[PDB]
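Asker: Attaching a single structure in structure tokens format; questions to follow.
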Amino acid sequence: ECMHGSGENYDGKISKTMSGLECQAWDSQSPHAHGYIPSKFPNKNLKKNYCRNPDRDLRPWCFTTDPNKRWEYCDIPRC
Amino acid sequence: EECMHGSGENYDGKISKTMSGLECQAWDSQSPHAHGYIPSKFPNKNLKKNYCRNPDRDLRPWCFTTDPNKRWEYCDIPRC
Amino acid sequence: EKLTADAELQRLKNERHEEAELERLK
Amino acid sequence: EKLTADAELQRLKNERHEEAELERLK
């Protein structure tokens, strides 16, 4: 429930962005169409709408439920 | 070969420009725009060089643009 | 979510299209 | 490496990153 470096391993349950937006569940395309399908990267834990770092990005992220904000970085507690 | 039958779904022509003149980025490039219409992913879609294609049921054939600010745009293919 | 090529292109068209509406609208 | 989960993971990322910079400069 806190992370390492980049969070390539975070499997925590935080589901909001650094600005408070509830994340969009990875297995939905609403409000945002995207290709981070879980069936596709099954080993990356694109579990519910939990923040995740599947792409060697700088820190966990997710897609926003706000239609105007495609995606944001999350704020995960560094351990 | 060089005109449009319907919505361009079967168009294998050569035009490489958007309705407004911008030059198409090449399907095989990820520059200037990163994207996932990798030709090798959809070989049966004639995603060649940088020619306007309609590989996914859009209204008319389109393409990714070389202008940094316009990722993609509809092309203007003569209706046969 | 389906994994066939027809599904992927549909998501892609949907994607190209959402960013386009954002833009246009600003 | 074009057709590998990792190759794709990196494209999907560039694109997020590109889409967000553009929106910035709007």
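Shown for chain D, in order and in Swiss-Prot numbering: 86-111.
Cβ coordinates are placed from backbone N, Cα and C, and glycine is handled just like the others.
Relevant sequence annotations retrieved from Swiss-Prot are reproduced here:
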| type | residues | note |
| --- | --- | --- |
| MUTAGEN | D:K98 to A | 50-fold decrease in plasminogen binding |
| MUTAGEN | D:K111 to A | 2-fold decrease in plasminogen binding |
Asker: Looking only at D:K98, D:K111, the mutagenesis positions on record, which one has the least crowded Cβ, with the fewest other Cβ atoms within 10 Å?
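Answerer: Lowest Cβ count within 10 Å among the mutagenesis positions (D:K98, D:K111) is D:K111.
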Asker: For D:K111 (mutagenesis position), name the DSSP secondary structure in the helix/strand/coil scheme.
Answerer: coil
Asker: Hey, does DSSP put D:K98 (mutagenesis position) in a helix, a strand, or just coil?
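Answerer: SS state of D:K98 (mutagenesis position) = helix.
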